[PDB]
Amino acid sequence: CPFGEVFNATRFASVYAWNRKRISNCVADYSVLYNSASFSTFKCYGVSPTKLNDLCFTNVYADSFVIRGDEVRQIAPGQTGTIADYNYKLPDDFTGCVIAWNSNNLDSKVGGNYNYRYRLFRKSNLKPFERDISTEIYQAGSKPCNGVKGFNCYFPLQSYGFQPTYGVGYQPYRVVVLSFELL
Amino acid sequence: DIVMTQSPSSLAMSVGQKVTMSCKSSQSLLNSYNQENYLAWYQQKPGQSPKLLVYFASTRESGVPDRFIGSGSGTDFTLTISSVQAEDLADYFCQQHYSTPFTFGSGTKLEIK
Amino acid sequence: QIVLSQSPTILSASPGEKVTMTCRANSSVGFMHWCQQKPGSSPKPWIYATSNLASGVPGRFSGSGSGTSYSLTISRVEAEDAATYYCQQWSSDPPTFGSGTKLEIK
Amino acid sequence: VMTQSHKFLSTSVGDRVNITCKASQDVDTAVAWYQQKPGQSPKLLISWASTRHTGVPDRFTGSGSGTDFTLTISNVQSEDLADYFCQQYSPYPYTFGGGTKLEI
Amino acid sequence: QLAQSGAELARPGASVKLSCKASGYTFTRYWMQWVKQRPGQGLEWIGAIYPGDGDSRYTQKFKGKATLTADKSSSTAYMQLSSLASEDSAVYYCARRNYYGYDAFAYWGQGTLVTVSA
Amino acid sequence: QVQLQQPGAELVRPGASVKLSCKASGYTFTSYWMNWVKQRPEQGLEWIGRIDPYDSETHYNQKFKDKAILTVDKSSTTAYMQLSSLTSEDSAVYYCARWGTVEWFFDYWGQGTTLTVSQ
Amino acid sequence: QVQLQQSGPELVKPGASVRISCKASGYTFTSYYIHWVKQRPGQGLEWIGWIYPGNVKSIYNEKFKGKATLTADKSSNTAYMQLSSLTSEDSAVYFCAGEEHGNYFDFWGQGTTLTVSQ
Ligand SMILES: *[C@@H]1O[C@H](CO)[C@@H](O[C@@H]2O[C@H](CO)[C@@H](O)[C@H](O)[C@H]2NC(C)=O)[C@H](O)[C@H]1NC(C)=O
Ligand SMILES: *[C@@H]1O[C@H](CO)[C@@H](O)[C@H](O)[C@H]1NC(C)=O
């Protein structure tokens, strides 16, 4: 029963360096899901979320991260935004559960948290599940800026700031993406 | 399904005092993950759409005034207005926020004495 | 304003015994890390959130709790561990340490 | 840049053995191991440093997390005489490790 | 589910073009990769190709030598080396990750013996 | 500027169906969910269902199955609700309310639709 | 080894503005929250405030707001606790503290006991 070291982990990874875990060689209970109802967003694509006990899957994945409040609805097949296009892009044939809940007691600071970055600039869009960790400088202007970080030369990993007193929209939401597949 | 009973069903208080309402449930409305318990409140002026006052437990919204302070965690809750004014002629709904269905409470009519 | 209460401040215990200490909380909080400050020197990170042991301690230390009640349980006391044990708390608020845990032997 | 301890290794049949890989940076449990017979390609043996790929028996109890990693074949038989590798997945480029060979 | 490679022999001044065949799955969605193997010296990464549009990645040591092209229709992968030197006498591999994106290498291929000495 | 317009009133015979509507304007339509809440007098409020305008995954209440069918329309940024086979106990007000991305408390509402079932 | 080093212990006159240096070593200095604490002799450890080196933003405790201003040099890997208006009750050692993981300190410095003089 290994679904107890991804949901209540301690420190979820940032959006651009999004965590992962491969579950295999054990059968799952699927009682933490859809029976405690502690999850706000539960948009389970593909399989219907209630009949998972009588199914048995192998080599499923539990990649998880923590994003801002008003961008939870970009973790979805085909949606375009600033974190579904530059950080973590779901594919069109996804079959799993996109779980998400508010965690404002655990991932915010008085004065900005600043450790949960997001890739603001890139040369092009992302592929399905393609992660980027490189911190090369963008040089948005036509002049080649060789790591000077000045005019038209930005650090591409701009930082979130989660303060505890914002509104709904600007709040940390530890999304976990169960990503089941056949065989 | 959860049943939501409100113990004062009609309020009559003069201008300038502390009114305190109530709302109950059946299940403990505090999920074990973030420990930030779920409820809502509402305000519906007569002949007017209901508008939100207090989300999760005690967090007023942006545009609402500073008089509305919520409370309560788990099963018993109290919505507290500090200084009641002349524009508090409405009813005040409780609302279940945790599970499905969403099972609103009753209505507490507040009239200025 | 999250004040705490480590009620067993002065703990008297013979070595090799099972004693524990609790840290009472106030408003709701997440996890409670722990650090050990030796008398007269720099402190050390002791425990993670509740029971991950930060890769530097003996296996006798293991703390428990959830919500607003948290405690640390020692299976066997040693004469080496005549040291204080602090407690941070995971919150959106600024962190605030406990009151102190003098683990003394009599 | 990964590194190994022993370039060659001598351990008998009835004895246990441990193979280590130290990493340059901190890579969060994103390494593999391999088993390269001298004729054919290296096959995937332990993935994500703790899980076991299919077709591999319960001998190879791979562990390790953070910076240092450890692959423990328990009771080595006569057909597990090959080359053992390491990897890392997150930072480009995908740098490998040194080739260690288990012998008698 | 299994890859298929070839065999070659080239001149020390000419240029070589490798090959790798993929079958048993959809070719245009996983990243075909290339690693090299001299006698000894471990392994080193060369690059990776994505057959949807050809979004190649590389290493600076092999940048200018390795040209990673592919074809979605024939479901085959290629790479081409140029201006060969004495260090390139080695056996090359083509490999695929297990799932999309970020995982281990699972599906390998057979060896491509290439000698470029004389 | 978060607008939720609605029609004024509706009158129907017992034994018919309605097409209740509400129009959303002010935000981008395909982000937030929608919810409908029944206000009958002297029984408080009751939840009905929900729709998601990107992928129309529709939940419902237990008491309101096979009477209320919910439908979204990304064209002209409007929501819809089709009640069918109305009875005597349908004279009520049915609002429209949006939230549902991150939570399930409703901030912006519609003004109210009055329903009448008589001859 | 990844460690934090500070300046030595000082013994100065009351009222003067006092600097306490703190040198980063090993970790990436432009990623870790730089907290500061206070240990009165015989009393429990308290809090002061923190300073991010990425974009230098400081948040103070309300009991220590004019009594300290915090500065850190981004390209020199240093930290500074500019104390102001030293009074005789401020006879206490003030550590450094570096962290990333929420409210859990990875590191500490060699404590600078700053004792008042008369
Ligand atoms: C961490 O999550 C696990 C499940 O992944 C929780 O386990 C269950 O949680 C529910 C709700 O607290 C309990 O009713 C069950 O009794 C738990 N079962 C087990 C096996 O313990 C676990 O409690 C969670 N921990 C926290 C932080 O509450
Ligand atoms: C306990 O926490 C509550 C909420 O932060 C706060 O109002 C109260 O004053 C706290 N107790 C004390 C005495 O700090």
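Chain A is numbered as in Swiss-Prot; the shown residues are, in order, 336-518.
We read in the header that electron microscopy, 3.9 Å was used to get this structure.
Using the three backbone atoms N, Cα and C, a Cβ is placed for every residue, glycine included.
According to Swiss-Prot, the mutagenesis experiment A:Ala475 to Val carries this note: Increased resistance to neutralizing antibodies. The Cβ of A:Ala475 (mutagenesis position) lies under 8 Å from the Cβ of A:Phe456, A:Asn487, A:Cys488, A:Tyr489, each of which sits 6+ residues away along the same chain.
While the structure shown retains the original residue, Swiss-Prot records the mutagenesis experiment A:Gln493 to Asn with this note: Reduced host ACE2-binding affinity in vitro. Cβ neighbour count for A:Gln493 (mutagenesis position) (all protein chains, 10 Å cutoff from its Cβ): 12. A:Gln493 (mutagenesis position) carries a strand DSSP state (E or B).
In the shown protein chains, 18 other C-beta atoms lie within 10 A of the C-beta of A:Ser373 (variant position). In the three-state DSSP scheme, A:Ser373 (variant position) is classed as coil. Here Swiss-Prot notes a natural variant, A:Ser373 to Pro, with the remark: In strain: Omicron/BA.1, Omicron/BA.2, Omicron/BA.2.12.1, Omicron/BA.2.75, Omicron/BA.4, Omicron/BA.5, Omicron/BQ.1.1, Omicron/XBB.1.5, Omicron/EG.5.1.
Sequence-distant neighbours of A:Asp405 (variant position) (same chain, 6+ apart, CB under 8 A from its CB) are A:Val503, A:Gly504, A:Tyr505. Under natural variants, Swiss-Prot gives A:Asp405 to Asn with this note: In strain: Omicron/BA.2, Omicron/BA.2.12.1, Omicron/BA.2.75, Omicron/BA.4, Omicron/BA.5, Omicron/BQ.1.1, Omicron/XBB.1.5, Omicron/EG.5.1; complete loss of interaction with host integrins.
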Recorded positions A:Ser373, A:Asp405, A:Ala475, A:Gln493: which sit with Cβ under 8 Å of a chain B Cβ?
A:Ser373
Which whole-number value in Å describes the distance between the Cα atoms of A:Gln493 (mutagenesis position) and A:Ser373 (variant position)?
31
Sub-8 Å Cβ contact with chain F: please pick out which of the recorded positions A:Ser373, A:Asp405, A:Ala475, A:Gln493 have it.
A:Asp405
